[PDB]
Number of protein chains: 2
Amino acid sequence: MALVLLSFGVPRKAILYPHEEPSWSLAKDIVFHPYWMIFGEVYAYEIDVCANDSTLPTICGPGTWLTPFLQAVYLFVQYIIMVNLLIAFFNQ
Amino acid sequence: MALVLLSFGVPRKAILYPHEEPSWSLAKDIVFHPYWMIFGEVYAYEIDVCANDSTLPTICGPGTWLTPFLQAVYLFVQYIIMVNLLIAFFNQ
Ligand SMILES: CCCCCCCC/C=C/CCCCCCCC(=O)O[C@@H](COC(=O)CCCCCCCCCCCCCCC)COP(=O)([O-])OCC[N+](C)(C)C
Ligand SMILES: CCCCCCCC/C=C/CCCCCCCC(=O)O[C@@H](COC(=O)CCCCCCCCCCCCCCC)COP(=O)([O-])OCC[N+](C)(C)C
Ligand SMILES: CCCCCCCC/C=C/CCCCCCCC(=O)O[C@@H](COC(=O)CCCCCCCCCCCCCCC)COP(=O)([O-])OCC[N+](C)(C)C
Ligand SMILES: CCCCCCCC/C=C/CCCCCCCC(=O)O[C@@H](COC(=O)CCCCCCCCCCCCCCC)COP(=O)([O-])OCC[N+](C)(C)C
Ligand SMILES: CCCCCCCC/C=C\CCCCCCCC(=O)O[C@@H](COC(=O)CCCCCCCCCCCCCCC)COP(=O)([O-])OCC[N+](C)(C)C
Ligand SMILES: CCCCCCCC/C=C\CCCCCCCC(=O)O[C@@H](COC(=O)CCCCCCCCCCCCCCC)COP(=O)([O-])OCC[N+](C)(C)C
Ligand SMILES: C[C@@H]1CC[C@@]2(OC1)O[C@H]1C[C@H]3[C@@H]4CC=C5C[C@@H](OCCC(CO)CO)CC[C@]5(C)[C@H]4CC[C@]3(C)[C@H]1[C@@H]2C
Ligand SMILES: C[C@@H]1CC[C@@]2(OC1)O[C@H]1C[C@H]3[C@@H]4CC=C5C[C@@H](OCCC(CO)CO)CC[C@]5(C)[C@H]4CC[C@]3(C)[C@H]1[C@@H]2C
Ligand SMILES: [Ca+2]
């Protein structure tokens, strides 16, 4: 469940913030939001940052149409496959 | 789980945005929010768009009182029937 988190957090922080000098924030923001997604916080007004309902209208740029797909793939793994593999673990 | 998504996404985008010329946005918005609902994002201030607490006070029009019902029916299927059919699948 932590590979999948960084499988998703590294492409997204790369696709959305493509001017980042080296920083320690690149160690939180590849791990931060993808962890709070496991608990149902979808950051729905930060998907599709080019949309009109966005809290992030400044992050709109080339390639930022890819993150809705990556996240679709992400939660299907982190909320349906894997977090319900735990449930089946404990129950058995 | 993808019929139910479009069983719901097509009536809602038809009932709420009834002036839409042909567009590629009609291929996202019939699939977008009904997918993030499966993960607990209810878009609670976008149900009942005619209400006073709405983020969508401009979408108020004829027929838009139907979407709270469709969505009630939707999540009962996509969060109680079907997403707990997975759980029972994996556990067994
Ligand atoms: C043994 C079992 C292992 C356990 C797990 C591994 C250990 C956990 C590892 C975590 C990675 C390390 C994170 C800290 C990195 C330094 C951050 C920093 O310096 O600045 C940050 C500040 O913000 C913070 O310091 C907040 C604390 C970090 C968030 C922790 C997330 C935990 C949830 C996820 C955990 C799941 C991990 C999933 C696996 C990958 C950001 O930079 P800044 O610019 O200073 O901030 C902006 C400030 N400003 C606006 C005023 C300008
Ligand atoms: C399923 C039933 C539902 C309907 C289906 C219908 C299918 C028909 C689909 C048709 C897609 C092609 C038409 C869109 C292109 C028009 C141009 C455009 O808007 O470009 C946008 C890019 O947006 C994209 O490129 C959109 C994503 C394209 C791929 C679609 C998924 C592949 C099919 C599924 C397979 C997936 C694999 C699954 C893996 C498991 C750019 O515009 P913007 O976003 O505003 O950003 C630019 C902003 N800026 C200029 C300031 C920087
Ligand atoms: C093998 C397994 C199959 C997997 C599933 C099938 C594949 C997935 C199918 C996907 C349908 C195709 C979607 C893209 C269509 C083109 C969008 C476009 O061009 O414009 C859109 C841009 O926004 C985007 O491009 C965002 C990318 C799509 C979001 C996908 C959501 C995933 C969740 C659902 C996944 C579950 C699917 C459930 C089944 C139905 C919007 O229009 P615009 O005007 O260009 O943008 C506004 C910008 N402006 C405000 C600045 C003006
Ligand atoms: C359950 C226990 C709780 C209580 C029960 C009590 C029951 C009593 C029921 C009473 C219903 C009638 C009262 C309202 C009619 C007055 C007109 C009105 O307000 O219209 C509004 C529409 O809103 C409606 O039409 C409301 C929904 C009507 C159907 C009721 C549900 C069916 C019963 C249940 C079975 C379901 C089947 C289940 C399937 C599985 C219009 O006003 P607006 O919304 O502002 O939109 C207009 C905006 N505009 C003017 C700008 C365009
Ligand atoms: C049956 C299933 C079929 C679906 C399969 C996928 C088929 C579709 C594949 C690819 C779709 C590519 C076209 C969509 C983007 C168009 C808009 C655009 O360029 O937006 C932005 C940049 O966008 C880029 O720079 C994207 C560059 C090409 C794709 C990058 C790699 C992703 C694909 C890797 C492969 C993934 C394969 C995944 C396989 C699972 C900005 O817009 P612009 O236009 O650049 O400039 C401004 C606007 N203007 C110039 C108009 C004024
Ligand atoms: C025991 C079970 C009982 C329940 C069963 C259902 C029974 C109840 C059935 C139907 C309720 C219809 C009345 C409610 C709407 C009134 C308000 C209204 O018109 O709002 C808006 C438009 O609304 C429309 O234009 C709706 C037109 C009629 C219904 C459309 C088909 C939906 C029902 C299909 C069948 C579904 C069957 C489902 C069965 C599972 C706007 O208001 P207006 O007034 O038009 O204009 C403005 C306001 N003014 C003029 C006042 C200034
Ligand atoms: C198997 C896993 C693959 C992924 C991964 O774990 C192992 O690989 C690790 C490598 C790490 C980076 C290494 C070095 C630096 C340089 C530093 O520079 C401070 C400069 C300045 C600040 O202002 C000083 O003043 C910033 C942090 C950064 C980029 C690391 C980020 C986290 C990364 C990407 C880790 C990531 C989680
Ligand atoms: C079994 C399932 C039943 C439902 C469904 O899947 C199969 O049936 C599909 C038919 C699709 C539409 C067909 C043609 C177009 C025309 C295009 O026109 C671009 C015009 C302009 C843009 O500005 C060019 O410049 C816009 C998209 C649209 C309306 C499709 C949307 C998605 C739809 C509704 C699909 C939907 C998910
Ligand atoms: Ca939740």
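The numbers used for chain A are those of Swiss-Prot, and the residues that appear cover 1007-1098, in sequence.
Going by what the header records, the deposited coordinates were determined by electron microscopy, 3.0 Å.
Including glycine, each Cβ sits where the backbone N, Cα and C put it.
In the three-state DSSP classification, A:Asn1097 (mutagenesis position) falls within a helix. Sequence-distant contacts of A:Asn1097 (mutagenesis position), defined by Cβ-Cβ distance under 8 angstroms and a gap of at least six in the same chain, do not exist. Experimental mutagenesis is annotated in Swiss-Prot for A:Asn1097 to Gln, with the remark: Abrogates the inhibitory action of physiological intracellular Mg(2+) concentration. Does not abrogates the inhibitory action of Mg-ATP and PIP2.
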